[PDB]
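> Mind having a look at this structure? Questions to follow.
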Amino acid sequence: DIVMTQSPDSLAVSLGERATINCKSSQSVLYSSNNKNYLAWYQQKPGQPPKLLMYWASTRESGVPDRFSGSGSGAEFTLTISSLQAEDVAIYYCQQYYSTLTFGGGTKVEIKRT
Amino acid sequence: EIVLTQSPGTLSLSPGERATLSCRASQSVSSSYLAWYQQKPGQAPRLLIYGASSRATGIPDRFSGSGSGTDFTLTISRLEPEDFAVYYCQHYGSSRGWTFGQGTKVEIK
Amino acid sequence: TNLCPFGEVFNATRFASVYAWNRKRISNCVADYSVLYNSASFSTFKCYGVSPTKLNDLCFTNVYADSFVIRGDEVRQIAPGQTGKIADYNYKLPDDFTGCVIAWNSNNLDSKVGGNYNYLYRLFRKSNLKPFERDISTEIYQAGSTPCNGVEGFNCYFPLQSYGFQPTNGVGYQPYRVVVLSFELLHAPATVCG
Amino acid sequence: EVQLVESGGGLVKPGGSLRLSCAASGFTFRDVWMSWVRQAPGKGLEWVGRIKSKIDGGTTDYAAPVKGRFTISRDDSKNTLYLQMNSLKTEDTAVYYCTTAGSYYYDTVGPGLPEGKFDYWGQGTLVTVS
Amino acid sequence: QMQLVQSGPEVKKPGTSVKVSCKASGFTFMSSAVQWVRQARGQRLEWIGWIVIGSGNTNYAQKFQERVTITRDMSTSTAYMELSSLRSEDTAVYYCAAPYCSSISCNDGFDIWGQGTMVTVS
Ligand SMILES: *[C@@H]1O[C@H](CO)[C@@H](O)[C@H](O)[C@H]1NC(C)=O
């Protein structure tokens, strides 16, 4: 099975602050043909199922704020949120479509406070 | 990204003297992706050597690439006034590369 | 006198990528092309062989169906005497071709919101295709004097490119399902009639 | 709107067996690849297995940790997805979900998505082994 | 004789975007690939990104990730590049380059460079 890993395990972010999530695959998800990276990002809140934000990590799905954008290629990628809002607090997951389905361990994004 | 470095950063030679330029990769990849370029002030860079050894069309015989693995060189058998220039190396790789070295300059002494 | 299973060709749920276009033999059955011609479902129904309705009175030893998906602007390339990326590297008809080319607008089926990248076409080849040649090699295309090491980067490229099929595409960029019906008269009794 | 309904969860004794099921929504079920995903409390998402649409071989595949103990099938006349689990372990305790996730790239579904999206998940059901 | 011709000089404000064109002539464009490099005066060459003309495929240096987009239009036989979120540090001469391509094969290095385009941010 292909294994995705993520870092940091969690990140405290103040409101309005830019934040990123890194990840690395055990192998490239690039298919050569089509020049596409088969990586998606999902958002999950407690008590709820995860939902898709980006399918190739290059494009947003409908209803997704423009603040969200993916980046990178091959085995290594980063998700960027241009500015975090309270509504965006969630556990974020990578998903691979290169073979079968794989999920990463996920990353927690929370609001920084004293 | 692979880092390329060059040495000496500056050389001072008289015309008619032999000159050697060198570079070092942070890691070896292949000679097939190496090329050297010449630049004069006010002008675009021009290809001298590709494949780490093949001459570009119109290049004089005095120019030749050499070296292997991590360490590659560019040599001039004897300097002409035309040869005093800033030189750069580039590594094409498998893409996600194409980095340039710090550059080197040959001054007239 | 079984009816020919045209639905297996024209109603197919999936179509092959044009670089690896599908081929199926039609034989030993009763054909009806008038149902296709009069369906008015097709954006194009053009014959380079016997005219679309005159052919209904003729029997053939066989008919072949070549199935693939291309852009609407590329449909014109599916003809004898043509050039361009599809005509030379993906699918080619001979100058002596006899038969018909049928196009259908699949924008409601083959397009995907994020783009459908499952439909591939060949971008590079060492030379032009022979008529009805099917080149499915995935070997990295070489350019220049330096031998390719099998790794993409410079003067080494994967031979295939995807279509960006999306619902918002203009008609020329919308996908069309194309079926080419090739007809043959072999030195044999006819097996296909209507 | 699109809504999946999940059932069949509950407490199971170790070494026992359980049948889970999920009802299809208004989107065409038969043409969409389906998969099962599970999440233990305090843990990240884990893929369980997948079943292909009728146009394909209809074959299935499973994550290595669950392979040979899990079986996936569907009833097209009822448009219902099923998972059978055998020889359950305490390790298998999780909330199980039915989803369309990852299918859009490989399925035959066109642009005409009923909500503008292809990504659908159930609320899932809890399975406990103890 | 192959040549590349670039668009002329332009001055931009910080926070704005700039576009630079590079027109092909004298060689087969479709078999070629175009590289973009910039150089501040007195500084070493810096790679920005490159495009394969036949496929439209691109790659970028991490420094320019999502700041630079490279496109081409074969009907105009021209490569295009755009740079966004301009800073005063982005002042440089920008160059396009490509290998010579015959109908049969291409050169294995960037033998032809354009005259360069001056871009100033202030
Ligand atoms: C495809 O199936 C429909 C079913 O109603 C039929 O009307 C149509 O003629 C078929 N197309 C063929 C057989 O080419």
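We're sticking with Swiss-Prot numbering for chain C, so the shown stretch reads 333-526, in order.
Per the header: electron microscopy, 4.2 Å.
Cβ coordinates are placed from backbone N, Cα and C, and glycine is handled just like the others.
In Swiss-Prot, a mutagenesis experiment is listed as C:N343 to Q, annotated with the note Reduced viral infectivity. Looking at Swiss-Prot, you'll find the natural variant C:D405 to N noted as follows: In strain: Omicron/BA.2, Omicron/BA.2.12.1, Omicron/BA.2.75, Omicron/BA.4, Omicron/BA.5, Omicron/BQ.1.1, Omicron/XBB.1.5, Omicron/EG.5.1; complete loss of interaction with host integrins. What Swiss-Prot says about the natural variant C:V445 to P is this: In strain: Omicron/XBB.1.5, Omicron/EG.5.1. One entry in Swiss-Prot concerns the natural variant C:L452 to R. Its note says: In strain: Delta/B.1.617.2, Epsilon/B.1.427/B.1.429, Kappa/B.1.617.1, Lambda/C.37, 19B/501Y, Omicron/BA.4, Omicron/BA.5, Omicron/BQ.1.1; Contributes to cellular immunity evasion and increases infectivity. Record note (Swiss-Prot) on the mutagenesis of C:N501 to T: Reduced host ACE2-binding affinity in vitro.
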> Of C:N343, C:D405, C:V445, C:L452, C:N501, listed as recorded positions, which ones have a Cβ less than 6 Å away from ligand 1?
C:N343
> Around C:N343 (mutagenesis position), how many other C-beta atoms are within 10 angstroms of its C-beta?
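I count 8 other Cβ atoms within 10 Å of it.
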> Short of 8 angstroms on C-beta distance to chain D, which of the listed recorded positions (C:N343, C:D405, C:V445, C:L452, C:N501) are there?
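From C:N343, C:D405, C:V445, C:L452, C:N501, the ones near chain D are C:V445.
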> Listing the recorded positions C:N343, C:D405, C:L452, C:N501, which lie under 8 Å (Cβ to Cβ) from chain A?
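Listed in sequence order, the recorded positions near chain A are C:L452.
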> Where does C:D405 (variant position) sit in DSSP terms: helix, strand, or coil?
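In the DSSP reduction, C:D405 (variant position) maps to helix.
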> So for C:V445 (variant position), how many other CB atoms are inside 10 Å of its CB?
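Neighbour count, Cβ to Cβ under the 10 Å cut-off: 21.
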> Count the other Cβ atoms sitting within 10 Å of the Cβ of C:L452 (variant position), across every protein chain shown.
20
